[PDB]
Amino acid sequence: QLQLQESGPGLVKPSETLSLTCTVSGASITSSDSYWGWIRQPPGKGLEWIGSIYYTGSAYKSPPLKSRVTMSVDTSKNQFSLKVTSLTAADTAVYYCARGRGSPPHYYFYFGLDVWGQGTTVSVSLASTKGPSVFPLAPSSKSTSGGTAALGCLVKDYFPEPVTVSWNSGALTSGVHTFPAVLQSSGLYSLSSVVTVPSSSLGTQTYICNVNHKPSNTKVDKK
Amino acid sequence: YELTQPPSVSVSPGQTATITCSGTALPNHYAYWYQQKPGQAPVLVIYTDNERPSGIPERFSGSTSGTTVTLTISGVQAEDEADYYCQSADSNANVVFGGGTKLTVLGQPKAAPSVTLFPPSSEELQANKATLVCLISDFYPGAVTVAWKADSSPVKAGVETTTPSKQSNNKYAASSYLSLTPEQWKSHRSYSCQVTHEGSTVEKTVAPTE
Amino acid sequence: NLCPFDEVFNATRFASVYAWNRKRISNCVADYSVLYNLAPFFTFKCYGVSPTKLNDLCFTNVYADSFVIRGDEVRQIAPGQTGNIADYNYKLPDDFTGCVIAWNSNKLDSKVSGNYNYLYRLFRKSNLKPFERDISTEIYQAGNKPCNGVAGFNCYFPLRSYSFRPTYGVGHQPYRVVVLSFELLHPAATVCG
Ligand SMILES: *[C@@H]1O[C@H](CO[C@@H]2O[C@@H](C)[C@@H](O)[C@@H](O)[C@@H]2O)[C@@H](O[C@@H]2O[C@H](CO)[C@@H](O[C@@H]3O[C@H](CO)[C@@H](O)[C@H](O)[C@@H]3O)[C@H](O)[C@H]2NC(C)=O)[C@H](O)[C@H]1NC(C)=O
């Protein structure tokens, strides 16, 4: 059951160098028909292939990036890696681990890129990680004698993207809506997460939101 | 080396859409089509020129003719709203992607926004900050303008508003934030979030009580 | 300034034999070791030069023709052969100077439900001359009563579909073929080593 998972930092400084690792699950990285590759997508823009690599260390490299791309296959630990030197802002993208199904000697994409990781966001800035302040958003005094009411969390001043919010340590997922984050003039982010609950089950169940900002090693639980 | 692809295609429901892609090396190399929906990995829908992977509906079919290849999506559904990428390779065997085409399904039900306004929490106020939070969901089409009002007087400074974003179902969401001094929250009678969608304007409004 | 062999050999799409592709190579230096490092993957027969010496040589033009045929038909891609392919699709001279390279392409060109994309001509008035191409699709007249561009009794479509499945015995399987032709005319030479 071939699945793929990227690992890698989320923030890197300009000029520095980027290090990514894809782990393969459900199949051997030695499949004679597999050309493991990297595709990236600048936010807002289109896909770009970076390079591919066979289980032998044979490496196919995109010409725009050949000068500063390196790849390797850890046959021992069933994974492949990417390295990109001298990052610039223009290197900010989602980076996707992928399997090109092809055939030897060099048909490294013959049957298409048919299985993808789901991306690691990479963000190239000189700015420093920032943990979000979290403030509770208390439910309304809404008068629907049945109806509902809405409570939430304001995840205030963080960087870089992403932030994940659960409710009730994962237990509450019905009717939760977490909103795309806004980018402020300061360069910092904020977002909000709102839950639609019964205004009946108001004083009984106690609602806590769980704000996982991994780039800053932060967890906050509020209310 | 470049594959050329329309930026947008629009199609009435149940009808049939055409995404073309042109490049001078399509004589040397097959075309591939990937479907991408918001915030998500691309999905191969067509490999070599016209092969459809297993779990892809028959309404997707690929076609070639010279320096152009085409995705054809028979009987378009709402789910088919996505970004479509052609992919090939240059004279050498270097993978290259087109720019992508947004497929918009026209004739979708107009839906008015649902608006939720929060005052600054006490917890935040005693940190010497006051931010009002206006959440705008479940609207179509995906365009709103947002206006903040101190009493009934418009407000200009300290307002950020997201771009809309195609949400889980085929609708949109956005959100606006008003930054105040904790003075300002107290020294007025009311603040309002006004969102104008198409013709409608829906206004939620909050006051310093307690 | 290098000669663009990768464009012929790494091509993912290949021509049908009746409409075979030709690339002309000139104005470059030709590194034949890029091709000879890869010999586990093709079969290869040369005519009128030795394989090893190719770097040493200079020519006024090099031509690379590519197409797909059935495996048991690869033997017609050679001087003085006969059969459907040699006579109606692709014909080499008797004085052929060059190399005929081929590799089995089951995995690329067979499909469980058959691949019918690759075509050949089976009927023609006359045997092609060497290096000639017939793209015509007009009805071949057998019998006397003439057809009016209408296939039917004693009147055929001249083109026929190969049907490739991965089950077929080798030689009923598809093979990609690249024919390299070395041509030393009387004007100034241009491809070297
Ligand atoms: C079919 O294509 C392969 C791969 O071609 C390479 O990858 C593609 C995606 C494109 O980006 C091409 O531009 C690119 O060349 C060819 O194999 C490659 O051959 C070249 C020689 O032309 C090798 O370059 C050499 O590398 C060695 C050691 O790394 C150096 O010492 C040499 O000076 C030279 O730079 C390249 O490594 C090799 N790549 C692989 C993965 O083996 C292949 O030749 C081609 N087929 C034909 C018939 O040309």
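Here chain C follows Swiss-Prot for its numbers: 334-526, in order, are the residues you see.
Any Cβ shown, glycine's included, is placed from N, Cα and C.
Per Swiss-Prot, the features are:
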{"type": "MUTAGEN", "residues": "C:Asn343 to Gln", "note": "Reduced viral infectivity"}
{"type": "MUTAGEN", "residues": "C:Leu452 to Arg", "note": "Increased resistance to neutralizing antibodies. Decreases HLA binding to NF9 epitope. Increased binding affinity to human ACE2"}
{"type": "MUTAGEN", "residues": "C:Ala475 to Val", "note": "Increased resistance to neutralizing antibodies"}
{"type": "MUTAGEN", "residues": "C:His519 to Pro", "note": "Increased resistance to human covalescent sera neutralization"}
{"type": "VARIANT", "residues": "C:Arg346 to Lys", "note": "In strain: Mu/B.1.621"}
{"type": "VARIANT", "residues": "C:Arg346 to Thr", "note": "In strain: Omicron/BQ.1.1, Omicron/XBB.1.5, Omicron/EG.5.1"}
{"type": "VARIANT", "residues": "C:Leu368 to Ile", "note": "In strain: Omicron/XBB.1.5, Omicron/EG.5.1"}
{"type": "VARIANT", "residues": "C:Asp405 to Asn", "note": "In strain: Omicron/BA.2, Omicron/BA.2.12.1, Omicron/BA.2.75, Omicron/BA.4, Omicron/BA.5, Omicron/BQ.1.1, Omicron/XBB.1.5, Omicron/EG.5.1; complete loss of interaction with host integrins"}
{"type": "VARIANT", "residues": "C:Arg408 to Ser", "note": "In strain: Omicron/BA.2, Omicron/BA.2.12.1, Omicron/BA.2.75, Omicron/BA.4, Omicron/BA.5, Omicron/BQ.1.1, Omicron/XBB.1.5, Omicron/EG.5.1"}
{"type": "VARIANT", "residues": "C:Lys444 to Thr", "note": "In strain: Omicron/BQ.1.1"}
{"type": "VARIANT", "residues": "C:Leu452 to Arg", "note": "In strain: Delta/B.1.617.2, Epsilon/B.1.427/B.1.429, Kappa/B.1.617.1, Lambda/C.37, 19B/501Y, Omicron/BA.4, Omicron/BA.5, Omicron/BQ.1.1; Contributes to cellular immunity evasion and increases infectivity"}
{"type": "VARIANT", "residues": "C:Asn460 to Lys", "note": "In strain: Omicron/BA.2.75, Omicron/BQ.1.1, Omicron/XBB.1.5, Omicron/EG.5.1"}
{"type": "VARIANT", "residues": "C:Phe486 to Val", "note": "In strain: Omicron/BA.4, Omicron/BA.5, Omicron/BQ.1.1"}
Candidates near ligand 1 among the recorded positions C:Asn343, C:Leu368, C:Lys444, judged by a Cβ under 6 angstroms: C:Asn343, C:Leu368
Secondary structure of C:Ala475 (mutagenesis position) (DSSP, helix/strand/coil): coil
Packing count at C:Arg346 (variant position) (other Cβ atoms within 10 Å of its Cβ): 18
Packing count at C:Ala475 (mutagenesis position) (other Cβ atoms within 10 Å of its Cβ): 11
Proximal to chain B - recorded positions among C:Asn343, C:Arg346, C:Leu368, C:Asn460, C:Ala475, CB under 8 Å: C:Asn343, C:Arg346
Integer Cα-Cα distance in angstrom, C:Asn460 (variant position) to C:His519 (mutagenesis position): 29
Rounded Cα-Cα span from C:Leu452 (mutagenesis position) to C:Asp405 (variant position), Å: 16
Short-range recorded positions relative to chain A, from C:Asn343, C:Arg346, C:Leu368, C:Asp405, C:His519, with Cβ separation under 8 Å: C:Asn343
For C:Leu368 (variant position), the three-state class that DSSP assigns: helix
C-beta crowding around C:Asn460 (variant position), within 10 angstroms: 11
Distance from C:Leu368 (variant position) back to C:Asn343 (mutagenesis position), taken between C-alpha atoms, in Å: 11
